[PDB]
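Peer 1: Take this structure, written in structure tokens, and hold onto it; I'll ask about it next.
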There are 2 protein chains.
Amino acid sequence: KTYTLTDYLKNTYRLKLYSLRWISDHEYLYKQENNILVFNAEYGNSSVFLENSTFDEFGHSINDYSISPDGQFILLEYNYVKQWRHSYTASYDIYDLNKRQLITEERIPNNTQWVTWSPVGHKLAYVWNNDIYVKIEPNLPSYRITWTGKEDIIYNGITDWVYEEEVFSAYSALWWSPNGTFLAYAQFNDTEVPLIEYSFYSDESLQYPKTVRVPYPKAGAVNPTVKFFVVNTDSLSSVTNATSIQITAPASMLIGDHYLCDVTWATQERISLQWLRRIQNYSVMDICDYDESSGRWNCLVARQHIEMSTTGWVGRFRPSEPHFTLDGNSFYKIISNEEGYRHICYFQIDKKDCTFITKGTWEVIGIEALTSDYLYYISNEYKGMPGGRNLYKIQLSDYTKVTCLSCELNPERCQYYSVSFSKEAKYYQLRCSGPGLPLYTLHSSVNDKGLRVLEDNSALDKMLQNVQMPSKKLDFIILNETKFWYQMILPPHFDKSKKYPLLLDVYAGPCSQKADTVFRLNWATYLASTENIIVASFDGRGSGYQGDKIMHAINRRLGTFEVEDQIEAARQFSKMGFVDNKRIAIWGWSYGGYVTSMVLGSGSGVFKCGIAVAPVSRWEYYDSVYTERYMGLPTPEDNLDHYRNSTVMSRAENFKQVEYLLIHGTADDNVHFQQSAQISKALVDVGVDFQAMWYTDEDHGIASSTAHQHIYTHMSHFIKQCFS
Amino acid sequence: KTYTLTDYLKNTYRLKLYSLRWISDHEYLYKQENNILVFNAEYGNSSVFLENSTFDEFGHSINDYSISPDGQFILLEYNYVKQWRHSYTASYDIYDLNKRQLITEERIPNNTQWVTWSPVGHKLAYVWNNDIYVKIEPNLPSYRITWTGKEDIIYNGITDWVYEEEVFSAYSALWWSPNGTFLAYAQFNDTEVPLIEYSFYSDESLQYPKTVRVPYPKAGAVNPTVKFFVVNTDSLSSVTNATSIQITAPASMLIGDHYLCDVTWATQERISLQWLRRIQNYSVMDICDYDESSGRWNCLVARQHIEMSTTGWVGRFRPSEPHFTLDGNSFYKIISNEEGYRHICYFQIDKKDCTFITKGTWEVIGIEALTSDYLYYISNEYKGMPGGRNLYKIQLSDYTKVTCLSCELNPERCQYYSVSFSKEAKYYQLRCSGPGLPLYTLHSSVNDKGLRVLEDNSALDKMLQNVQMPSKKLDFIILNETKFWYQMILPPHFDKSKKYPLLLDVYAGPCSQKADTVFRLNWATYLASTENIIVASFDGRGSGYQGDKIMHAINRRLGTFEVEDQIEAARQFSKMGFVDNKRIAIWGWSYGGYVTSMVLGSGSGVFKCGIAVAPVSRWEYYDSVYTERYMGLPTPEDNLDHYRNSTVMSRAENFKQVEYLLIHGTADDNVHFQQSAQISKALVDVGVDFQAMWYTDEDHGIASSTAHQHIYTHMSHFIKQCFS
Ligand SMILES: N[C@@H](CNS(=O)(=O)NCc1ccc(S(N)(=O)=O)cc1)Cc1cc(F)c(F)cc1F
């Protein structure tokens, strides 16, 4: 028995998850069969919190649910309908937990864009027709905070396309204060932002294709504009258009185009904002306090902190979020050090200078939790391995007092940890993601004792002893004075004296990491397990978590180094023994599809065939926030030269050497079908034959059940034939 | 040496044409190297009419030219830009032939939609921004006849999309009177006609794809509306909004949706109109005279003629044009007889009845010319062969006096004749199109003597003796009580004892003819000549020129019989000895790609693989005027059942048996990319793998140089591999 295509497509061998939501410092919620329980971390006793059959007679399939922090109500999400990556619209109902009743009066309206409880109690903020509405009690009418909401144009409390995708990574553009006093929120004006237009074909029943219009700023176009507002939730008369206090931006930002690039409450009346210049090498953090007499908000110029880089852009993808101390007069934040690595800096609100509380030739991944005693963070420090993630705690009173809480718990099975903390960090869950099978455990902060095994994946482990699994080799090579890391999926019973066909798996994007220690069951699995193909990945220049030395290498020169290094990576895998060098392939999605595409066009004659899924083909076509962060503006004064020098269309000729499969979803809002339509065009003009495949009404995911299957099947056939 | 792909793609062996424009009863114009001459048919003397170098210093490449009937001016078309099938826009200049001067005053403006001389003299009618303009003299200002012209909405003197394509087959919707007194013209209101919208990608330079919007009535939608107008060209004050006399329609037509479906001047003041009901089984011809006292036009109810069919629709694609006698009180017209064949009927203006002046089991193709002595017509009567076209003359005073003027002139080389007549029919050109090489000859009507050989294609004939050409077998088979014709391109040295792979070439549309006697040098040529593949065609039910018995068979049941008969055809070619029955393919464009598609989806297991280019996939998606002419309205009262039963989507499942290559131009206005996007979708839902290929910014012709090459190359590889 082997790991076949269908094993992968039909999810034959499921990985197990343990999904819990902390509701207190010592309690969380689990979902079981169809039941919601609640486990106690201190005792281990659990009690049915809601019973599976409670909504057999609801009449609607329940997509998701939310429980008000004070446990008084449960929010029922249904009639879900996806939009973009994180955005969607739904109907909502509120069920009363104290009683046993579905609230009928003053319900949350159909087509609601976003919804959220206050961090405390059961206040509701909800965006609907682009406008904000508040409900202090589930059964009472709602206070319409905004009136300016207009479709495709004004966004109140929700992001527009570009902010959703490239900045915040959610639909929601609002933010409760810790006790739920204030509702901070952002506003987006798409007024002069140009529309991307594309057909949507719908059911065969639909006689005329719908044209879809989306405010989308391509590289160097008119951006959306943003204002920020804070509202008081308490002072709300049922006969008063409620008063929203606009916090304006710093004037160092108001000189040109800017983006609001972070929002973090510090205390009950202190809120921190972070602003980014359109040229994204210079950032600023305001700290804004409440003038109780005025009702205004005051951002002291003395409390501002500047973040900037000389070597490139600011942040990994944006400037990091801050982690404030209970009182809120000092904060911790991840920044590049002088050597260019990403470590934690301790800041005093009024002191421009900070002090680095971690150091080394590694990078802090993220600050996970902060107490009066400790700061919890993830880094790749253990064994100088960047593919690995571990939980550490550092003594706030003694910065030389660092203990790894996860390194030693299972060195062979576990090297990729994520963490979930209880309120105020009494307990933590550790999720291990590889290189062995996923391992989920509970832990108490107090003494760092391993309470229990929540999931071991024994169930799966049993099935996998029956199946001929491939192995995963993670190593490095040395190119210049640097080690660059790579990973390989080796077919089961890998004989290093034979010659194998190799498929270079490509992403290669600024701050990518395709070489890590995670356990995966994907298509690559199948390709090694069954077709005895080596699927390799490699993190060349531009990849992240290895200091700005490597990451910023790609700066202002996209589609150059990261592309060259992937070709180089092939060369070196051939210098090892096991690679048939007349059957080397390359594939990629999105950025990786672009890189896959630049490679096939490089003339390097290293690769027989490649597949490009939803590739970017020319940077000018991609959105501004992402493109410019890397390439600045496409104008002869700024960077137009490297824009025009980095296209796939320019390399159209060299595809005469290779066999190319090009695949794009026609309803892709993210990388537009445009990009592939320009590619297919170029090739045709210079007479290169190739393979194409469009996916009707698919997006950037090609993620619908049928399509996902179809595309992956189709690509197999292609690689099979290409390799014979 | 063989006929390779490149031979075809790079036009290696050119067929020769002889293109002449009659300017008188005895003189025509020829174009040579770069010169315009004029030949005299009577003497044979020719004189340079315009010299090649006359416009070396013009500064613009001249796309086309027109010479005023009175030889006084030449119209120079340049900055040509194609729109749809017949429509385009251009700049114009007028060069004075009497003098030697390019007119500078009051020029014809850039972006002109259409332009035409009066049949006599040198009046100009020209449509520009949808409005009509007249110039009686090239140098004087122009009288703006219409003011109602609005883009995409009101069409003055030009057709909109659906009329252009499906009705008239030109851009122009105006009509001079014989001496150039009147300018009859049509008007089109697209006001509630729905828009087809589709992207256009342009040069890679273009950052946001252009959306293209076109008033296109899909089957059963809101149609454009039409009004008709006649103007007097003489009474034109340079300070008078000129008066256009609206001729309204008959009231048997005004009860519902109608189309103007023909316009033919009878005399200097008698004009004939033909109106068609939206349900296209009932037509009417008005005959409208000029009330000199009134300045109005009068369509006597006593002069109306009704044309209708019980077995289906009226006409081959529309009701025929009439041919009036010099005085204009009687006309000749081609209609179905009682047996259902298309012959000539002699009509008196006031008598409802006509008399058939031809009869038999064959069809009159068209009335070519009419004198006071004779009527010239083309028919397929010779040898009971429908694939063949011949020129006959019938004695107007004696209907039993018919002589074929072309049958016997070269029986072996020539069976497909077209004709070009001089003014009042003193001389005629015969174009022979096959089965041998094209042969162009000059003839005098008077005695029917063959004056000279204008082109013999000897030049080509020489090259083709060096090359291994395939042969062409035209035969029939008997299916029911009927003979259905087929044709076959046999590889060179065709050994009927061997087993050959066969490609069924498919069109199959209502009134199609793929089986004829014409000499072609296309892709099929290469496929037989080089890949020893038999390329067959077959004219099953629904095909034309074989009476309404066969043509109307397909009525109201599209995607049924014509599809079935093609499968049948295969069966029969296998019952002959020469066909490998494990390597039978099928291909088709437009209608033929739909039929290719319905077949591969029929489950008949006869065909290994097929290619569908720009196929219709569901009839509701195609335009009204074509679809309904065959299928009526798509409503449960009328025909919705056969609409829904005839889709390619419905046969998605069976494609599992075959290998399918689906090809569509993204910028196709005619058969929308929609149609293939619905097809590719269906297949993906039921899990059928297939092959796809889109062509960025190509139209329904995929006719751009590069693309034409690319597609035909791509299709070769597919057939090659499919046949091994
Ligand atoms: N839209 C871009 C950003 N996608 S993303 O929202 O997913 N940002 C990357 C990212 C990865 C990981 C994390 S983290 N470490 O917080 O989980 C944040 C952001 C990715 C992208 C790049 C392309 F080149 C492209 F063609 C399309 C595309 F979506």
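Residues displayed in chain B correspond, in order, to Swiss-Prot positions 41-764.
Looking at the header, which is where the method is noted, we find X-ray crystallography, 3.2 Å.
Using the three backbone atoms N, Cα and C, a Cβ is placed for every residue, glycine included.
According to Swiss-Prot, the protein carries these features:
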MUTAGEN   B:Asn85 to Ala  Does not inhibit dipeptidyl peptidase activity, interaction with ADA and homodimer formation
MUTAGEN   B:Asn92 to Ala  Does not inhibit dipeptidyl peptidase activity, interaction with ADA and homodimer formation
MUTAGEN   B:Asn150 to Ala  Does not inhibit dipeptidyl peptidase activity, interaction with ADA and homodimer formation
MUTAGEN   B:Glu205 to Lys  Inhibits dipeptidyl peptidase activity
MUTAGEN   B:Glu206 to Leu  Inhibits dipeptidyl peptidase activity
ACT_SITE  B:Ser630  active site, charge relay system
ACT_SITE  B:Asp708  active site, charge relay system
ACT_SITE  B:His740  active site, charge relay system
MUTAGEN   B:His750 to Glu  Inhibits strongly homodimerization, dipeptidyl peptidase activity, interaction with CARD11 and T-cell costimulation activity
MUTAGEN   B:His750 to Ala  Inhibits weakly homodimerization and dipeptidyl peptidase activity
Peer 1: Relative to the Cβ of B:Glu205 (mutagenesis position), which residues of the same chain, six or more apart in sequence, are found under 8 Å away?
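Peer 2: Result: B:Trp124, B:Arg125, B:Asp663, B:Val665, B:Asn710.
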Peer 1: Against chain A, with Cβ pairs under 8 Å, which of the mutagenesis positions B:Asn85, B:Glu206, B:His750 show up? Give them in sequence order, please.
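Peer 2: Contact set vs A: B:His750.
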Peer 1: Going along the chain, which residues six or more apart from B:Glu206 (mutagenesis position) have their CB under 8 A from its CB?
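Peer 2: Set apart from B:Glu206 (mutagenesis position) by at least 6 residues yet with Cβ under 8 Å, we have B:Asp663, B:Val665, B:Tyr666.
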Peer 1: Of B:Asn85, B:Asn92, B:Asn150, B:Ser630, B:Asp708, B:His750, which recorded positions come within 10 Å of B:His740 (active site, charge relay system), going by C-alpha to C-alpha distance?
Peer 2: B:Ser630, B:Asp708
Peer 1: Of B:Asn85, B:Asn92, B:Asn150, B:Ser630, the recorded positions given in the record, which has the fewest other CB atoms within 10 A of its CB?
Peer 2: B:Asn85
Peer 1: Please report how many Å separate the Cα atom of B:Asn85 (mutagenesis position) from that of B:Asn92 (mutagenesis position), as a whole number.
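Peer 2: That comes out at 19 Å between the alpha carbons.
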Peer 1: Quick one: what's DSSP say for B:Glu205 (mutagenesis position), helix, strand or coil?
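Peer 2: Once the DSSP labels are grouped into three classes, B:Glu205 (mutagenesis position) ends up as helix.
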Peer 1: Here the recorded positions are B:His740, B:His750; which one has the lowest number of other Cβ atoms no more than 10 Å from its Cβ?
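Peer 2: Each of the recorded positions B:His740, B:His750 was scored by Cβ atoms within 10 Å; lowest is B:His740.
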Peer 1: For B:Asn150 (mutagenesis position), identify the closest of the recorded positions B:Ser630, B:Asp708, B:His750, judging by Cα separation.
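Peer 2: Its closest listed neighbour, by Cα, is B:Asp708.
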Peer 1: Translate the DSSP assignment of B:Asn150 (mutagenesis position) into the three-state scheme.
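Peer 2: Note: B:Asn150 (mutagenesis position) is coil by DSSP, not helix or strand.
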Peer 1: Determine the Cβ neighbour count for B:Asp708 (active site, charge relay system): the number of other Cβ atoms within 10 Å of its Cβ.
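Peer 2: B:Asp708 (active site, charge relay system) is surrounded by 22 other Cβ atoms within 10 Å.
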Peer 1: Which state, by DSSP, holds B:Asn92 (mutagenesis position): helix, strand or coil?
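Peer 2: DSSP assigns B:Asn92 (mutagenesis position) to helix.
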Peer 1: Looking at the recorded positions listed here (B:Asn92, B:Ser630, B:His750), whose Cα lies nearest to that of B:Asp708 (active site, charge relay system)?
Peer 2: B:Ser630
Peer 1: Between B:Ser630 (active site, charge relay system) and B:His750 (mutagenesis position), what is the CA-CA distance rounded to a whole number of Å?
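Peer 2: About 18 Å separates the two Cα atoms.
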Peer 1: Give me the CA-CA distance between B:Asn92 (mutagenesis position) and B:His750 (mutagenesis position), in Å, as a whole number.
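Peer 2: Cα-Cα, rounded: 35 Å.
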